[PDB]
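*Asks:* Could you have a look at this structure, given as structure tokens, before my questions?
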6 protein chains.
Amino acid sequence: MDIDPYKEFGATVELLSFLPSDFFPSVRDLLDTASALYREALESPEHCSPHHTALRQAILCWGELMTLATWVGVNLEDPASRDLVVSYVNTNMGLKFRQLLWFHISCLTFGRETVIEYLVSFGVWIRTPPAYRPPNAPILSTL
Amino acid sequence: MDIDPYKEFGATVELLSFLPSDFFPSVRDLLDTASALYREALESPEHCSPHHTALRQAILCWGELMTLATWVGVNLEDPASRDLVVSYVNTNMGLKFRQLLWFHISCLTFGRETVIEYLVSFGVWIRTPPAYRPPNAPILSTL
Amino acid sequence: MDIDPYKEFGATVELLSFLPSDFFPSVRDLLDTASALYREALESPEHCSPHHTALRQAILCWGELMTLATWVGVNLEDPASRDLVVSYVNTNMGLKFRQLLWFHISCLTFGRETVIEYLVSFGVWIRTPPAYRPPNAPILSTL
Amino acid sequence: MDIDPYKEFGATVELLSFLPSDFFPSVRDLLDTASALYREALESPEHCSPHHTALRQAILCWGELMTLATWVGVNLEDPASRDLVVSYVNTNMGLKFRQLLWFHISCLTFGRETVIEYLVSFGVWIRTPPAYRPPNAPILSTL
Amino acid sequence: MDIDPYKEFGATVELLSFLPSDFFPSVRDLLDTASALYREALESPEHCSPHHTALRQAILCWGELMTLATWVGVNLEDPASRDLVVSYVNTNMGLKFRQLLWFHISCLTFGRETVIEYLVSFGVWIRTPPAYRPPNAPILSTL
Amino acid sequence: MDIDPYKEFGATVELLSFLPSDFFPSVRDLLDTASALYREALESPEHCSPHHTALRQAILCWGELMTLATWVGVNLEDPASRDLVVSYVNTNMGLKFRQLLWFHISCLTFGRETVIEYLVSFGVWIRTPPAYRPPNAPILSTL
Ligand SMILES: CC(C)=CCC/C(C)=C/CO
Ligand SMILES: CC(C)=CCC/C(C)=C/CO
Ligand SMILES: CC(C)=CCC/C(C)=C/CO
Ligand SMILES: CC(C)=CCC/C(C)=C/CO
Ligand SMILES: CC(C)=CCC/C(C)=C\CO
Ligand SMILES: CC(C)=CCC/C(C)=C\CO
């Protein structure tokens, strides 16, 4: 069974394939903003929204991955494989969770409509040849 | 932030901490169940329910963990570390995800009321000593 | 084309694989059942029901496969090849036709509601740990 | 439990033995026509018609036989045996399956009364000695 | 994505796969026909019909292919390759575009109903063996 | 007969002559976004819009050109002419199809009104002398 974690929200993975991978901020940055903006709603006993319902799960899965990484650092004495596994986690799974958390936070903050429009516009930008594409990449803004 | 994945749905981890590991089916079995019963919805573009949302996220996180274990079995060359990490995944996070998938599937099937009452009754039963409890546990079923 | 032989009836091959292959009765037993209970209806000049139509066609396809088995055992002299081909036919196509004929006979005799709920229930039952399920396997009964 | 695949619709193997075996088209051509004209109806979750049900089952049985032929070509080492059985599966079976698909596709396109009138008339034509039958045989058409 | 250029219009390639190459006029002839009959529309600034849209696109693609063949005949200096590519174009894509232009022109002229019924009847005729079919094919015409 | 593939849509070739040739993204980029955004509508059996009706044809013609290029790579042994023809295709016909696919995708995504306004504004930009033209080239955006 294959599931798209955005189809439920009106998007797809080919639509987020527009954005490059080095575009998404650090998981730390994303979690800090998620806290600052939605702590009382994520720690709440309510189906505040599907985006909260899903952000909670993403945060908990990243927490389990962090627990795995620290478990490795404690147990595995072989530095080669210890570091290999920890780096694999933080790089690859970090990228996937960056995409996910970015989608959810940005949508909660701005609007899924605005976020899909941002995706198409950023696709325009990154497809445009450099000689003609502005340096002011599209930026999501409430102001 | 500290999140409880069930508070949003009306439960806690202290209400599921009593359920022993012997209670929970394989993760493969629970995934087969979820597929057979709710594939047309999980693979659908709808906020069918917070349960469907959370189940999608859980399935995807488990897929990520399995890909991690596979990557380990391929790359790592110290069987000590290989065994350690693969076992830790399939046991610890296997059990967490078994709890999760079971809670969601069972609520979807029976009802929040039914499942929470069953958790209460099973907790009474398992907090009771053998010599003072019936020998056959409580049971959730549709025949 | 990709046709699902049960989609037209409300089921799927995934749903019928929710049950093990060691649950379905032999083709001879199922054909005896079909004769006994619906001979004059399957031999009738009427669309008595879509289940009757499908059952007629499945009976005819299995008859052709058995005709092939006899033809092979007779003409094909190579014992190894006749063994392998007859074994493949029997085993594999028998699992398939066992699932099919079981579904059709059972639906005719009981109800699509009953038979689908039975598939679900028996799958959950056989995936559940023994100590937390009813002790007697589910049975599909008329009385 | 002898069953006539056409009695359920209003014909019988006697009425179709009128047409020779050299008459019926290639099974590939017939499946192409089926695709072209009824892909959406056969891949639909509806009892659109008994003809639809029967055609689905016929296509599926032919697919089973195709898988048998492939599995033979790969497993059976004896070239003689594999070629003999594959040539059988094609000639001897495809004959019946061509007859069947033809009946179904025709009675779906043109209708039962028309197909039966056509069978009677083609029987007249093909029974007439060659010295007295016109060159313009009966054709099954809409114009 | 896999597209069928006729599904949008109510047909398939399996419904036109029966039409043999001997059936289709020259591409030059079909283009002369399209011009003479619908130039005032194809050269017009209107969504006259999906057929006109598709016909415009087909004509332009064929013009591009002809410019390609011309560029080859000019630049390339190995007559082997020159012949190979020019012939491949004018035969393979010539035939595809003949199918296309014919379908569009004929639908525009006669009707979706008429053309699809003609395809059905011609497929019956061409799937029939010579000894069992009339000797003169079906015909689409306005006298 | 000369046809403008945009006059039907409210544009011209002198209007797109504004945009340079090195402005349009790769055909791969365009096809990827076309898939992600319009797969279910292009593979649909409906005149969803003239832009779909035309995008399907453009994609199919580019597919035929890719088939020609691979056919060349297989057949033509002479590397000089093989590479010459393949490069001609991918460069020149690629440019033409880039212009076309860009027009259609951008219009479906944003609005033909917005796209023509973008064309005139980009003409302003690229006509403006460098010393006074901003680096932030005009960019199409939903956000
Ligand atoms: C919520 C997800 C996807 C993972 C965390 C699982 C967990 C910590 C369960 C505790 O009972
Ligand atoms: C890990 C979870 C909760 C979901 C899937 C993450 C992923 C691979 C996204 C791809 O864009
Ligand atoms: C649709 C266009 C312009 C080209 C493709 C032609 C084709 C593949 C026809 C199959 O019958
Ligand atoms: C190849 C097709 C379908 C149309 C014409 C492409 C072209 C030369 C556009 C110029 O802007
Ligand atoms: C697979 C099915 C339904 C039938 C096999 C062919 C037959 C027995 C008769 C056709 O004239
Ligand atoms: C549909 C028919 C008559 C045969 C093929 C399917 C089958 C026997 C089991 C389902 O996989």
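Heads up, header says this was done by electron microscopy, 2.8 Å.
Here the Cβ of each residue, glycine as well, is placed from N, Cα and C on the backbone.
Just lifted these from Swiss-Prot, have a look:
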| type | residues | note |
| --- | --- | --- |
| VARIANT | B:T33 to N | In strain: Latvia |
| VARIANT | B:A80 to I | In strain: Latvia |
| VARIANT | B:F97 to L | Frequent mutation in chronic HBV carriers |
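Tell me what's around each of these sites.
*Replies:* Of all Cβ atoms in the protein chains displayed, 21 besides its own lie within 10 Å of the Cβ of B:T33 (variant position). In the three-state DSSP reading, B:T33 (variant position) counts as helix.
Contacts of B:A80 (variant position) defined by a Cβ separation under 8 A and a same-chain sequence distance of 6+ are given as none.
The Cβ neighbour count for B:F97 (variant position), using a 10 Å radius and every protein chain shown, is 23. Under the three-state DSSP scheme, B:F97 (variant position) falls in the helix class.
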*Asks:* Which whole-number value in Å describes the distance between the Cα atoms of B:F97 (variant position) and B:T33 (variant position)?
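*Replies:* For B:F97 (variant position) versus B:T33 (variant position), the Cα atoms are 14 Å apart.
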*Asks:* Quick one: of the variant positions B:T33, B:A80, B:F97, flag those whose CB is under 6 Å from ligand 5, and say none if nothing qualifies.
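*Replies:* With ligand 5 as the reference and 6 Å as the Cβ limit, the list is empty: none.
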*Asks:* Of B:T33, B:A80, B:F97, listed here as variant positions, which sit with their C-beta under 8 angstroms from a C-beta of chain C?
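*Replies:* The answer, in sequence order, is B:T33.
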*Asks:* Listing the variant positions B:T33, B:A80, B:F97, which lie under 8 Å (Cβ to Cβ) from chain A?
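*Replies:* In terms of proximity to chain A, the variant positions that count are B:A80, given in sequence order.
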